[PDB]
Amino acid sequence: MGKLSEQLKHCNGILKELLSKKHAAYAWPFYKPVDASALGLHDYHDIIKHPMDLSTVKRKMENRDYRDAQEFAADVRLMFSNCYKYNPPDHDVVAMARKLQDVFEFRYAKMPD
Ligand SMILES: Cc1cc(-c2nc(Cl)cn2Cc2ccccc2)cn(C)c1=O
């Protein structure tokens, strides 16, 4: 009912959309933590100090970790920023990040007041 609750509902809706089949073609690299060892990315954790992914965001939302929309958005944007920091800008995963961030930013902007 309250403002914080209402804004977190909007955030949860966005999260559900980002994890939905509608966006799966470009969202899937963000579903789980980057497994650096599995992907042969042995410099990943030297470059990315604070990894983030949608499963972690989901766990935090479920645990009521996020106190407001701003805190939620910071994690989603951290996830994208990590991608832009680590990967050359012409790489496929970056194109996918850009597309998912477009989904995120446009819906996040429709936050209720
Ligand atoms: C460096 C990096 C790898 C992945 C990743 N996760 C899976 Cl599972 C496969 N990959 C590699 C990939 C290669 C080509 C296209 C998409 C992902 C995801 N993110 C966000 C990254 O920053």
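Numbering starts at 1 and runs along the chain as it is shown here.
Keep in mind that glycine also has a Cβ here, set from the backbone N, Cα and C atoms.
Taken from Swiss-Prot as is:
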DOMAIN    2-111  domain 'Bromo 2'
MUTAGEN   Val34 to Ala (Swiss-Prot position 376)  Abolished binding to histone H4 acetylated at 'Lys-12' (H4K12ac)
MUTAGEN   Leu39 to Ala (Swiss-Prot position 381)  Reduced binding to histone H4 acetylated at 'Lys-12' (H4K12ac)
MUTAGEN   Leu41 to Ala (Swiss-Prot position 383)  Reduced binding to histone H4 acetylated at 'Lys-12' (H4K12ac)
MUTAGEN   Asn87 to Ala (Swiss-Prot position 429)  Abolished binding to histone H4 acetylated at 'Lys-12' (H4K12ac)
Review point. Given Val34 (mutagenesis position) and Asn87 (mutagenesis position), what distance in Å do their CA atoms have, once rounded to a whole number?
Key: 12
Revision key, fill the gap. Whole-Å Cα distance, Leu41 (mutagenesis position) to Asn87 (mutagenesis position), is 11
Exercise for review: Could you give me the DSSP helix, strand and coil counts for the domain 'Bromo 2' (2-111)?
Suggested key: 78 helix, 0 strand, 32 coil
Revision key, fill the gap. Around the Cβ of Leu39 (mutagenesis position), other Cβ atoms within 10 Å, all chains included, total 9
Study note, to complete from the structure: Across all protein chains shown, the one of the mutagenesis positions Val34, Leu41 with the most other Cβ atoms within 10 Å of its Cβ is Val34
Review point. Tell me, how many other CB atoms lie within 10 A of the CB of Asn87 (mutagenesis position), whichever protein chain they belong to?
Key: 16
Review point. Could you tell me the C-alpha distance between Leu39 (mutagenesis position) and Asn87 (mutagenesis position) in angstrom, no decimals?
Key: 13
